[PDB]
Amino acid sequence: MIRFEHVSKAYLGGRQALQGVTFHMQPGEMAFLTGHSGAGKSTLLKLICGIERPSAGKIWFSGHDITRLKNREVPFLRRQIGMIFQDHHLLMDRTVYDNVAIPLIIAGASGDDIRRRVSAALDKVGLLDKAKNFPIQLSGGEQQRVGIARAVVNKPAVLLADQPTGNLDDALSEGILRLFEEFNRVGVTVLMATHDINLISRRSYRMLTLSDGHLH
Amino acid sequence: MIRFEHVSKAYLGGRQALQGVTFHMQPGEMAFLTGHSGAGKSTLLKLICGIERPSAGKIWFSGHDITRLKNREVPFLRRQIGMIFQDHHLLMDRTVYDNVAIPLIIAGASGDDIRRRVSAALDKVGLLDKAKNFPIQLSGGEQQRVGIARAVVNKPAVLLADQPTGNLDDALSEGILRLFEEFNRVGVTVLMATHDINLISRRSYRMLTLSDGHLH
Amino acid sequence: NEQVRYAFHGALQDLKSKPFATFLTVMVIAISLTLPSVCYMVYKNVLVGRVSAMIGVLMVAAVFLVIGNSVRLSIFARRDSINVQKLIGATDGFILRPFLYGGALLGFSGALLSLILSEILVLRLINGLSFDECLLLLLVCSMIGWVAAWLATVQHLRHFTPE
Amino acid sequence: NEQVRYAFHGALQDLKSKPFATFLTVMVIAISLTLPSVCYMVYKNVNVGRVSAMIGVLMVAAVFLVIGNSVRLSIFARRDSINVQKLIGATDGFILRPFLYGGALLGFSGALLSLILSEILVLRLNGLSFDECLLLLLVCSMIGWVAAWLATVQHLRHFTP
Ligand SMILES: Nc1ncnc2c1ncn2[C@@H]1O[C@H](COP(=O)(O)OP(=O)(O)OP(=O)(O)O)[C@@H](O)[C@H]1O
Ligand SMILES: Nc1ncnc2c1ncn2[C@@H]1O[C@H](COP(=O)(O)OP(=O)(O)OP(=O)(O)O)[C@@H](O)[C@H]1O
């Protein structure tokens, strides 16, 4: 699914977030991405999504070279990916229901199907009672769970999590990790960027460590 | 300093975030605030700062009843407190230096004093080489540390930190805790809401647990 | 057809959310549109016209800029929602349709209020605009709003790109 | 005296950050003010009673509306920075000064540009004097000041407990 070949990324200003990152993740595989602050983890996750473009190397997604994707096929790439952001990127002017249902509206689903799937996704993260509220009327952990539910509603092929357990206690973090494992049991690829060792020490997964934009 | 007497908080719609919380903190004391997601921690911290108004009970800050403060006295209360937010509440259109220096400008300090104090504060959180950058050009942990530096630059009487360790790894979390202890060594009160059981396990401080708006 | 109704409700939900800002926006368009209409009708009912032919173009130029400015600043306050939808994987047209309709109804509402103002002025102190003239004014204002909304939304669109 | 410069610098930074948006904001106010200028010029040189009084108020009613609306939306775009500065402990007067100076400048540039446009029309085909120019500039600046004050005050009553 995911391949990096000598991937480098330099922003406008000379601050190199990455330097020669190369790895490979087979379909349905799960892994952890770790590092210090400023390491370059979110830059890697964004380079996967096509939000940013690498300064060098090649990125392959599902066997298709997305190094130089045109602006017209980017949404078709981003539709197969369920992305959880670090600032949660919500729509503050729409309800929780509309926020979670917008991927299905973009997809073109039916009303009954949308209702059923949004109810199920909200029930997974324990936010079924909070479907009519606006994101202002929620907590930080609740808003993060709204973003998670929005991510896991359209049955993606690849999951990209950008520290999805911050603002969540140990019980909720373990529950969210169990939800991601449940999704991975059916062939979904997961890449979870985080820096809490307590959660990742009790499960043996592939390890990706980032230090000043270098992969080990 | 901080005193709660039978405080209650109910939002618009009937959601009670707190119920009968009462405690007291002596000057220069350091403590932790914990709970599950949605417990009511940020509501408590906001009630201390005067951002929210209690639905019942009384709140005392430095011996002055602030449960019914007039709008003309709120800035004089909030100048004495260094608050760290969960969203980091930065000004995206100003540089890091201006963001850190704005409390001094509001206070009315001279140019050279501003230069010296802001440079020292940015060196405390390890962001001195990023004083000219904009918050868009910063990572999540760096933006959180910018908020921290803005908080600890004006030599406050009380520190209200709300999880200032999310987006920061274990080493940086330890450094931030040591910085807060360094500030508490001169008589600064610290009340820190956190989700990190490992961080609070290795040091013995007062423990305040919140469950569905109830204090233990 | 299914997505047209979703976009139409999206435009009204914004306009209803901030009624004062919308009403103040429309009230500017009605005032800027009611002057050319009185000047046209007083000339129609009644060599100096060639000396005002270069000034008649001045009043009509204001309405192009007022509506264009009005829609531009509305989309700017919502430039965050454009970024969020692009991240999810929405196409360019999907984002565009809510904004095109809101600009069109903004110009249409101003032109409709403009006609009401012109009639009141006539009743104070001659015949007013005909039905065809009213329809033409409404259509032209709607097209102006549509074009302005398209321009502003496309300008904000080529900002959240990987480049 | 120490905060006037800081308020003034912030006012220019907001306008200079988006030159394309600010200039178009300036350009509409210039067009609206040109109409009273030429109409007053013609009436001054030539010279019904109740056939221009209702017209005269119509153009002057526009400049209040065009200036007020332009300041209304510019402040709405930056209403987040009002909340952040209010949390730190800034007073109402501290926040109000940068917005007041932006309102007065916005009208001043628009009135100055309309003076140039009216001068071009006279050259293209006797006009306003220096006193009239100064009066128009002062009136537009006063309107911009009041518009900025109203918008920022209404935004301050929103971010309150
Ligand atoms: N918009 C930007 N422009 C330029 N440099 C940026 C930008 N955003 C981040 N950076 C820089 O790129 C590098 C990597 O940042 P990134 O956020 O990817 O790291 P990270 O390790 O995921 O951070 P964190 O652990 O704090 O979430 C850092 O030097 C960071 O300051
Ligand atoms: N603006 C708001 N309006 C109404 N209810 C709110 C608002 N913000 C939070 N709440 C509710 O108040 C309660 C306490 O939320 P609060 O964010 O204070 O808790 P918390 O324990 O600090 O959260 P977290 O652990 O997720 O950071 C919850 O029921 C929450 O949904």
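If you go along the chain as it appears here, the first residue is 1 and each next one adds 1.
According to its header, this structure was worked out by electron microscopy, 3.0 Å.
For all residues, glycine too, the Cβ spot is worked out from N, Cα and C.
Other Cβ atoms within 10 Å of the Cβ of B:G38 (ATP binding site), summed over all protein chains shown, number 22. Taken residue by residue with DSSP, B:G38 (ATP binding site) is part of neither helix nor strand, so it is coil. Among the features that Swiss-Prot reports, ATP binding site is placed at B:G35, B:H36, B:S37, B:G38, B:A39, B:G40, B:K41, B:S42, with the record citing a curator's inference.
The annotation that Swiss-Prot gives for the mutagenesis experiment B:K41 to R reads: Does not bind ATP. Cβ neighbour count for B:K41 (mutagenesis position): 26 (other Cβ atoms within 10 Å of its Cβ, all protein chains included).
The Cβ neighbour count for B:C49 (mutagenesis position), using a 10 Å radius over every protein chain in view, is 20. DSSP assigns B:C49 (mutagenesis position) to a helix in the three-state reduction. Experimental mutagenesis is annotated in Swiss-Prot for B:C49 to A, with the remark: Prevents dimer formation. Does not alter ATP-binding.
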Protein Cβ atoms within 10 Å of B:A39 (ATP binding site), excluding its own: 23
Cβ contacts of B:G40 (ATP binding site) (under 8 Å, same chain, 6 or more positions away): B:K9, B:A17, B:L18, B:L210, B:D212, B:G213
Other CB atoms, at most 10 A from the CB of B:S42 (ATP binding site): 20
Chain A neighbours, filtered from recorded positions B:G40, B:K41, B:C49, Cβ-Cβ distance under 8 Å: none
B:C49 (mutagenesis position) versus B:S42 (ATP binding site) - Cα distance in angstrom: 11
Integer Å distance between the CA atoms belonging to B:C49 (mutagenesis position) and B:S37 (ATP binding site): 21
